[PDB]
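A.B. asks: Please read through the structure below; I'll follow up with questions.
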Amino acid sequence: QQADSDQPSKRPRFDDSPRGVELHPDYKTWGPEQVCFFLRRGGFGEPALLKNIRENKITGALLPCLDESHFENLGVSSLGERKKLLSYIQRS
Amino acid sequence: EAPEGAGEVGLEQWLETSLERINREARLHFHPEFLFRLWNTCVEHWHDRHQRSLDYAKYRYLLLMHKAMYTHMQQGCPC
Amino acid sequence: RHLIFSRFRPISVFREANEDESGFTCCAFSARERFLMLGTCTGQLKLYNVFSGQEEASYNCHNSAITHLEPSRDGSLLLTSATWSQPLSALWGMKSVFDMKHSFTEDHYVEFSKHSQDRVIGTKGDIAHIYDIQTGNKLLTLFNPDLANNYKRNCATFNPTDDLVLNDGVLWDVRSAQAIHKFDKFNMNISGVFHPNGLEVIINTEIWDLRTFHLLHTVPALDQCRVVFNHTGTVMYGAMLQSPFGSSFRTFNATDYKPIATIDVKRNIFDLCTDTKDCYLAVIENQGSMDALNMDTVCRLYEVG
Ligand SMILES: [Zn+2]
C-alpha cells in the first residue's frame, strides 16, 4: 500500500517557516568548517567572526594556540564572550 | 493515472531520519571536505541570515545533499 | 534526420508544485506519452500533463533521488531506480492503483527486456541478474571475474532481440548463459549499449561491429556521454557527465555517427528524453551550485519540428 520508507504530507517553505544533528567529532585534522561547527555549538557565530575563518587561519591543529585578541583581528567584538570562548576551546 | 495510498506520515521523524541516514551514507563518499561546509552554510544562510526555521534549513540541506549523492552515485564510485 | 534535429524550440517549464527548490533528477514519457514522468531527488515520482503543464499525480517511491524510469509499452508496469537506498530498484503497477509488484533490492540499475518486456534485467555492480516480471523469480545470473572489467557505471542491457546481453563490457548469449565476447577497456565508466539497428554496439566512444567484433567507428564526442536514441533510431542524443553534468547536448546520425548539431542550454543537463513521435524533447536542467545554496533542478520542454 505504501513502502513506508516514503514520505511526508507536504513540504516546508521559506515564507511559512520562521523560528538533533550528530556530525563528526575528534579531533586535530579538522577543516575550518569543522571548527565553525564546533564554534556555533557554544553559542558563538557571529558571522562577523566566521565571515572569514574561510581562511586567514586555522587547522583542527591551530585551536589551542590561537590566543585571545588574535580574535580581535577576525571579528568577535566584545571582551566577555571573547573571555569564555577563550575558555570554550580547552577541556581536552 | 493510479493514485493511492496512505502516504500520511513524517516531517518530524522523517526529517530527522532522512538527514541522519543521508549523512551516514555520505560519510562513505567524500574526503576533506568536510560536509559541514554545506551544513554550516545552510544554518548560516536560511536559519541565521533570514531567521527561518532550523527544520527549514535542515530541509534545504537535505535536498542539496540528496542532489549531491545523486551526482556522486551517477558519477560512479570504486566502492 | 538531418535538419529538423539541429533546432529545438522551448515551450514550457515543469516545476515542483510545493517546493521552494525544484529537484527533478530523471525524466521519462508516459506509456502513451500523455504524461511526463518526473522523478525527484527525494525519491518521489511526479506525473505532469505534457500539454497543459499541470501536475497530475505524485507518488512516494524511494528514500533517495530517482536515477531511472522505464514504463512498459503495456502501460501496466513501471520500473524505477534510486540512488543509495535499499531497495535500489522497484517494479510498480500502473493499473488502477499504483502499488509495488516486485522489489530489486541491490540493483542500482533496472531495465526491461526489448522483445515484449516479459523479463527484467538489473545490474548489481559488475553482476547482472535476469528476472521474470510475473513471478519476480530471478531467472538467471550473468557474471565472470576472468572477463569482468568493472565499469563504475555498469548497465546490463538486452539487444532488440533479447538473445544477447551486454554486461560490464562482456557480450553474453542469454540461452547459453555463456559469455560470447569481451570488449576491452578504453574507459572507466560507460558500459555500452546496443544500437537499435542491432548491427553495431556502442561502448562510449567506440562503435564496434556486433557481427565481426571489429571496431567500426570512434566518436570522441560521445566520451562519458549517455546516449538516447529516438524511436526510429535515426538520431542520437549525447549528454555528458564528468557540476560534472555538461550544459549542452549533441545530436548525431545513427547511420554513420556524424554530429548533426550542438545545443547549449546554459543550464546543467541531468537527464533528457524524447517521444516515439519525435515531437517533444524533455530536458532536466539545473542552475547554481552547492556554494550558491541553489540547486533548483527543473524540467524544460522543447519541441522538434
Ligand atoms: Zn563513492
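Per Swiss-Prot, chain C residues shown: 1073-1314, 1328-1390, in order.
Per deposition record, X-ray crystallography, 2.6 Å.
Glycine is treated like the rest: Cβ placed from N, Cα and C.
These came from Swiss-Prot, pasted as-is:
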| type | residues | note |
| --- | --- | --- |
| MUTAGEN | C:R1247 to A | Loss of interaction with DDB1, no effect on interaction with TET3; when associated with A-1283 |
| MUTAGEN | C:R1283 to A | Loss of interaction with DDB1, no effect on interaction with TET3; when associated with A-1247 |
A.B. asks: Counting only residues 6+ away in sequence within the same chain, which have a CB under 8 Å from the CB of C:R1247 (mutagenesis position)?
C.D. replies: C:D1235
A.B. asks: Measure the gap spanned by 13 unmodelled residues: take the Cα of C:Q1314 and the Cα of C:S1328 and state their separation in Å as a whole number.
C.D. replies: 8
A.B. asks: So if I draw a 10 Å sphere around the Cβ of C:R1283 (mutagenesis position), how many other Cβ atoms end up inside it?
C.D. replies: 9
